[PDB]
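Novice: Starting off with a structure, shown below.
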Amino acid sequence: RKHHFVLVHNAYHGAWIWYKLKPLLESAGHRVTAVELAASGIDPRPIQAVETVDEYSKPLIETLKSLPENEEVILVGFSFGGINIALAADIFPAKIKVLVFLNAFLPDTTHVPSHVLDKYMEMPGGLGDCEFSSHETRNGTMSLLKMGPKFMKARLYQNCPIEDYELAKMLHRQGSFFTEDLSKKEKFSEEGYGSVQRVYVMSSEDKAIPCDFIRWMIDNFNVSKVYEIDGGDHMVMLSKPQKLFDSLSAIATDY
Amino acid sequence: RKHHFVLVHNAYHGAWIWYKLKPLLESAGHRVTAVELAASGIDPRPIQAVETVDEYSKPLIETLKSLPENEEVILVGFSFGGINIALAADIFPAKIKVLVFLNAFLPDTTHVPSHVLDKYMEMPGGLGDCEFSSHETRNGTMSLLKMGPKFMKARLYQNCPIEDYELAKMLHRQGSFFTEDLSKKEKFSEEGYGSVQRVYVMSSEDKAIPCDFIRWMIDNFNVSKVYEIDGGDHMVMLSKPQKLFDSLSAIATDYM
C-alpha cells in the first residue's frame, strides 16, 4: 500500500532539501508533503520575527490540522525537525501512524523539551565558522545561528555532490534552536507524543550529530526500530536519496 | 586564462539556479559570483517592497560597484536577467569584458527599455496557469506575476531532471517584469550599454522564449556571436549545465 509522507526539514534550511526524495517517494505512489516552517527557505519572515518554537512549527501543525479526517501520516523529522515532530505528535498523535527521526534530535518525555539540545551544545568542539548572535524578544533573549561554509562542507555535506553544497550555500538562512523557549516549555506528554510509534534513521557518517550522541538519545528514549544508512552524511536526503527512500519504504511496510 | 563570471538569474527565481554551473566554472579555475537580486530567492524583501527595476537590480550594481579596480567580468544575464545586465552595462561598461545573453531578453538602444518585453507579451500563447496580479506604488501600478506548476513544467523545465522541477516548485517566488517602470525609463545609451561586447547563447528547445522571437531580438540588435545549446530548455543551466559550461568556456576564450 501507499502512504502520505510529511517531510519536515532542519533549521537553517527549508523544504528544498527534499527535492531528490520527494519524486522518489511520489514515483512509488506515495503522497508527499514537504512542509516549509517559519523563517525557513523562501518563507517571507525573518528569524527575528519568529520568537517561539511554536510559531516556528506552526506551518507543520497547520498541515496536520487541515488533514482529511481519519487520515494518518508518516511524519519525518530531520535534525532539529525531530523537536518539531515531537511538538506536532503531542497535539495530533492520532494523525500520525509513525514518527521518523532522521538524524534528528529525539526528545524524551522526562526532561525539559530543550534537554537533548542542551546536552548537545555541551559537547566539546564548537561549530567551525558558524555565526552566533542574540535577539531580544517579548520573553527574554533568543539565540540565533547562521552556519559557515567550512562548517557546512566539513560536517553536513561531506558526502554530497558538490552541486548540493553549492545549492545550500545559496539557500541556507540564519535560524535558531529555540533552546531558550524550549527550556521554559512543558515537557512532552506520554499521552500524546509518547503514545505515537517512532523509529530512528541514522547515517553512518553523520558528522553533525555524532553516532554516540545519537545512541545516547535513543538509549535515553527508546524507538521501535533503528535503520542505518551506509555512507550517508548529515544531509542524507542529498547524499544518499535512494537509500533514504529504501529506509522509508521499509518503514512504510513495517507500519 | 581564467575569468570572473557574474551570473544573474531570471525573474521568479534566484541565485540557486546556478548551483550546477557554479562548480563547473570554479572547477575550471574561473571565479564565480551568483548575484541574488531583490525580492528574489531567499532575499527577505517581498516583491511588493521592490517598486522599480533599479531597486530590483541594486544587488547586481552593488556587486560591480565594489569590484576590485581594473577588474573586468563576464556578465551573464539569464532571461529577464538580460534587462538587468543591460542596466548594469549602462552604469559600469568598463567593468564588463563581455555581456552574455542566455535565453535572455536583449534590449536595444533605440526604443523604450520595456520594448522587447512588450513585444513579447503581445505574442499569442498566454501563460498557462501563471497568476497575474497588480500592486499600487508611488508611481502607478506595478504588474506582478507568479508562475503556475503546469506552465513551469511544460515551458521552462521540459528537459530538466524531475528533481529540478520539484526544487523549483519549492523555491520560485512571485516577481515582476517591471514593464511599467521600464516604459517610463530613459532608453539604454550607446555610449554605455551599446559599447560593451555582447554575445547570445540560446537553447534549441526554449519553450518560454520562442526561437523566432529570440531571432527578432538579435535581428533588432546585433551581437558578436550566437552560441546554441542543443537540447536545452529555457532552464539550460539545469538541463544542460555541462553544455552551458562549454558555451561560456568558448566565450571566455574568444574574449580573452
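So for chain B, numbering is Swiss-Prot's, and the shown residues are 3-258, in order.
Recorded method for this deposit: X-ray crystallography, 2.5 Å.
Cβ atoms are placed via backbone N, Cα and C, with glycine included.
Where Swiss-Prot documents B:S81 to A as a mutagenesis experiment, the accompanying text is: Loss of activity. The active site, proton donor/acceptor annotation in Swiss-Prot covers B:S81, B:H236. Under the heading of mutagenesis, Swiss-Prot lists B:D208 to N and annotates it as follows: Loss of activity. Quoted from Swiss-Prot, the note on mutagenesis experiment B:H236 to F is: Loss of activity.
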Novice: Note down the number of other Cβ atoms within 10 Å of the Cβ of B:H236 (mutagenesis position), including every protein chain shown.
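Specialist: Cβ-Cβ neighbours of B:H236 (mutagenesis position) within 10 Å number 25.
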Novice: Where B:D208 (mutagenesis position) and B:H236 (mutagenesis position) are concerned, what is their Cα separation in Å, rounded?
Specialist: 5
Novice: May I ask you to report the DSSP-based helix, strand or coil state of B:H236 (mutagenesis position)?
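Specialist: In three-state terms, B:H236 (mutagenesis position) counts as coil.
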Novice: Please list, in sequence order, the residues in the chain of B:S81 (mutagenesis position) that are at least six apart in sequence and whose C-beta is under 8 Å away from its C-beta.
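Specialist: Listed in sequence order: B:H11, B:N12, B:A13, B:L104, B:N105, B:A106, B:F107, B:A210, B:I211, B:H236.
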Novice: How many other Cβ atoms sit within 10 Å of the Cβ of B:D208 (mutagenesis position)?
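Specialist: I count 23 other Cβ atoms within 10 Å of it.
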Novice: Which state, by DSSP, holds B:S81 (mutagenesis position): helix, strand or coil?
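Specialist: DSSP assigns B:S81 (mutagenesis position) to coil.
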